[PDB]
Amino acid sequence: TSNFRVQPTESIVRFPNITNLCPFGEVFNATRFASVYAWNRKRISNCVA
Amino acid sequence: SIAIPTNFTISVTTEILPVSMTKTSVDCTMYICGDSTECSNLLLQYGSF
């Protein structure tokens, strides 16, 4: 006939217990922006975005 | 000129014949889509393959 697959019961989500707010607010709205060739690459880590 | 045997021998020679292979079956949606209902709609668009 067909394939029997047990339907999932509920949904389980788990994320790292970190809630630091990312600096995107000042990253995008920065007062000074560099030139096209000298792009200032920035690394963002350990924060919820 | 003729050559006639005098003392005979009796041998036992094994023979190997396959009779059947491993019976196998497969389901597309579990194989192709993997229980995903988004792919299940796309697959049926390809006709009765």
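Using the numbering of Swiss-Prot, the residues shown for chain A are 315-363, in order.
Cβ atoms are placed via backbone N, Cα and C, with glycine included.
For reference, Swiss-Prot has these:
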type	residues	note
MUTAGEN	A:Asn331 to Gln	Reduced viral infectivity
MUTAGEN	A:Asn343 to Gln	Reduced viral infectivity
VARIANT	A:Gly339 to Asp	In strain: Omicron/BA.1, Omicron/BA.2, Omicron/BA.2.12.1, Omicron/BA.4, Omicron/BA.5, Omicron/BQ.1.1
VARIANT	A:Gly339 to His	In strain: Omicron/BA.2.75, Omicron/XBB.1.5, Omicron/EG.5.1
VARIANT	A:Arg346 to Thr	In strain: Omicron/BQ.1.1, Omicron/XBB.1.5, Omicron/EG.5.1
VARIANT	A:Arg346 to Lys	In strain: Mu/B.1.621
Where does A:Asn343 (mutagenesis position) sit in DSSP terms: helix, strand, or coil?
coil
Work out how many Å separate A:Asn331 (mutagenesis position) and A:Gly339 (variant position) at their Cα atoms, rounded off.
22
Can you tell me how far the Cα of A:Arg346 (variant position) sits from the Cα of A:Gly339 (variant position), in Å?
14
